[PDB]
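**Q** Provided herewith is a single structure, encoded as structure tokens, for subsequent inquiry.
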Amino acid sequence: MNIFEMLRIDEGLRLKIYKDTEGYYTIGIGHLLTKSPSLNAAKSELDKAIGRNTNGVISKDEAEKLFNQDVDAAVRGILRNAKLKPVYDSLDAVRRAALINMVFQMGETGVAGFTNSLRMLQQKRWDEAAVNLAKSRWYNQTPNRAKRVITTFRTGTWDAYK
Ligand SMILES: [Cl-]
Ligand SMILES: [Cl-]
């Protein structure tokens, strides 16, 4: 298992614009297009992202190319972030994938705000960190995906995904 297969289980793949769990226009593998209510503002972003006139539909390959950019950006954002970097550096390979996942989903700003949990991870207090992470809108809103990520943090194995 690796970050790509993990995120592909959590986000799915859709080749036509769809609305995410929060109601926003997305396409491919969890690629957020816009938070604007307009489907047109969504198709415009999409065409800008792909470099062609897509009419709201893209190929598997285009979907995978967006995914490659997004995971790459997620990693680079963590490494540029003063709050996140020290956390990531301290973690093993499995847990690192868990933090990338949260970033991909909620952005660097959002994750960076989980101050207390971050401190617990850095300290390797797994059980306490898992308990704290669960007290969040995140866990309340997408409980099944949150449990998987949380279990990856507590355990350090990919069990939740197998
Ligand atoms: Cl883009
Ligand atoms: Cl969920």
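From the backbone N, Cα and C atoms, a Cβ is placed for every residue, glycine too.
Checked Swiss-Prot, it gives:
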| type | residues | note |
| --- | --- | --- |
| ACT_SITE | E11 | active site, proton donor/acceptor |
| ACT_SITE | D20 | active site, proton donor/acceptor |
| BINDING | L32, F104, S117, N132 | substrate binding site |
| MUTAGEN | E11 to N | Loss of 84% of enzymatic activity |
| MUTAGEN | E11 to A, F, H, M or N | Complete loss of enzymatic activity |
| MUTAGEN | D20 to E or Q | Loss of 99% of enzymatic activity |
| MUTAGEN | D20 to A, N, S or T | Complete loss of enzymatic activity |
| MUTAGEN | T26 to E | Complete loss of activity at neutral pH; covalently bound substrate |
| MUTAGEN | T26 to H | Facilitates transglycosylation more effectively than hydrolysis; covalently bound substrate |
| MUTAGEN | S117 to F | 10-fold decrease in enzymatic activity |
| MUTAGEN | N132 to I | 5-fold decrease in enzymatic activity |
| MUTAGEN | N132 to M or F | 2-fold decrease in enzymatic activity |
**Q** Measure from the Cα of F104 (substrate binding site) to the Cα of every one of the mutagenesis positions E11, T26, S117, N132, then give the nearest.
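**A** Nearest by Cα distance to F104 (substrate binding site): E11.
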**Q** Given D20 (mutagenesis position) and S117 (mutagenesis position), what distance in Å do their CA atoms have, once rounded to a whole number?
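**A** Given the Cα positions, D20 (mutagenesis position) is 26 Å from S117 (mutagenesis position).
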**Q** Would you kindly give the Cα-Cα distance separating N132 (mutagenesis position) and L32 (substrate binding site), rounded to the nearest Å?
**A** 27
**Q** Counting Cβ neighbours within 10 Å across all chains shown, tell me which of the mutagenesis positions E11, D20 comes out on top.
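**A** Of the mutagenesis positions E11, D20, the highest Cβ count within 10 Å belongs to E11.
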**Q** Nearest of the mutagenesis positions to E11 (mutagenesis position) by CA-CA distance, picking from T26, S117, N132?
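**A** Smallest Cα separation from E11 (mutagenesis position) among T26, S117, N132: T26.
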**Q** List the residues of the same chain that sit at least 6 positions away from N132 (mutagenesis position) in sequence and have their Cβ under 8 Å from its Cβ, in sequence order, or write 'none'.
**A** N116, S117, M120
**Q** Relative to the Cβ position of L32 (substrate binding site), how many further Cβ atoms are located within 10 Å?
**A** 15
**Q** Taking only the residues the record lists as binding substrate, namely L32, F104, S117, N132, what is the largest Cα to Cα distance between any two of them, in Å to the nearest whole number?
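**A** Between the outermost Cα atoms of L32, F104, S117, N132, the distance is 27 Å.
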**Q** Output, ordered by sequence, the same-chain residues six or more apart from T26 (mutagenesis position) with a CB under 8 Å from its CB, or 'none'.
**A** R14, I17, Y18, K19, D20, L32, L33
